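Take a look at the structure set out below.
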Amino acid sequence: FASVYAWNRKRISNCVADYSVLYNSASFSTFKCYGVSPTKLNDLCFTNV
Amino acid sequence: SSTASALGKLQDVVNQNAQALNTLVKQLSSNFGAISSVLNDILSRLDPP
């Protein structure tokens, strides 16, 4: 990865994102989300990420 | 038949009623400090607490 003063920013669009497979993994120490419930991340279609 | 503006009272009453109803309907679309003005979105995006 990069440093904190040169953080990489990338765009995600025109793709089929699967969040259930990302969420169910226990390798993530902390996963806290604001404004959207993670369980309901699979029924929402967005504009840009 | 010719001269207009002789029926100000009735038109004024109708205008008052229509304007009150219109502003009542328009008040529905305000945000009131929440995150969205439509209830179907907020129910389908957040968690009950």
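In order, the residues displayed for chain A correspond to 347-395 in Swiss-Prot numbering, which applies throughout.
The backbone N, Cα and C atoms fix where each Cβ goes, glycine too.
Reduced to three states, the DSSP call for A:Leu368 (variant position) is helix. Long-range Cβ proximity for A:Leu368 (variant position), meaning a same-chain Cβ under 8 A and a gap of 6 or more residues, is found for none. For the naturally occurring variant A:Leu368 to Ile, Swiss-Prot gives the following note: In strain: Omicron/XBB.1.5, Omicron/EG.5.1.
Quoted from Swiss-Prot, the note on natural variant A:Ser371 to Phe is: In strain: Omicron/BA.2, Omicron/BA.2.12.1, Omicron/BA.2.75, Omicron/BA.4, Omicron/BA.5, Omicron/BQ.1.1, Omicron/XBB.1.5, Omicron/EG.5.1. Cβ neighbour count for A:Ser371 (variant position) (all protein chains, 10 Å cutoff from its Cβ): 9.
Among the natural variants in Swiss-Prot, A:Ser371 to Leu has the note: In strain: Omicron/BA.1. The residue drawn here is the original one.
Natural variation at this site is recorded by Swiss-Prot as A:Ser373 to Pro, annotated: In strain: Omicron/BA.1, Omicron/BA.2, Omicron/BA.2.12.1, Omicron/BA.2.75, Omicron/BA.4, Omicron/BA.5, Omicron/BQ.1.1, Omicron/XBB.1.5, Omicron/EG.5.1. The number of other Cβ atoms within 10 Å of the Cβ belonging to A:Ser373 (variant position), over all protein chains shown, comes to 4.
The Cβ neighbour count for A:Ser375 (variant position), using a 10 Å radius and every protein chain shown, is 5. Swiss-Prot lists A:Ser375 to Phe among its natural variants, and the accompanying note reads: In strain: Omicron/BA.1, Omicron/BA.2, Omicron/BA.2.12.1, Omicron/BA.2.75, Omicron/BA.4, Omicron/BA.5, Omicron/BQ.1.1, Omicron/XBB.1.5, Omicron/EG.5.1.
In the three-state DSSP assignment, the secondary structure recorded for A:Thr376 (variant position) is coil. Among the natural variants in Swiss-Prot is A:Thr376 to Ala, noted as: In strain: Omicron/BA.2, Omicron/BA.2.12.1, Omicron/BA.4, Omicron/BA.5, Omicron/BQ.1.1, Omicron/XBB.1.5, Omicron/EG.5.1.
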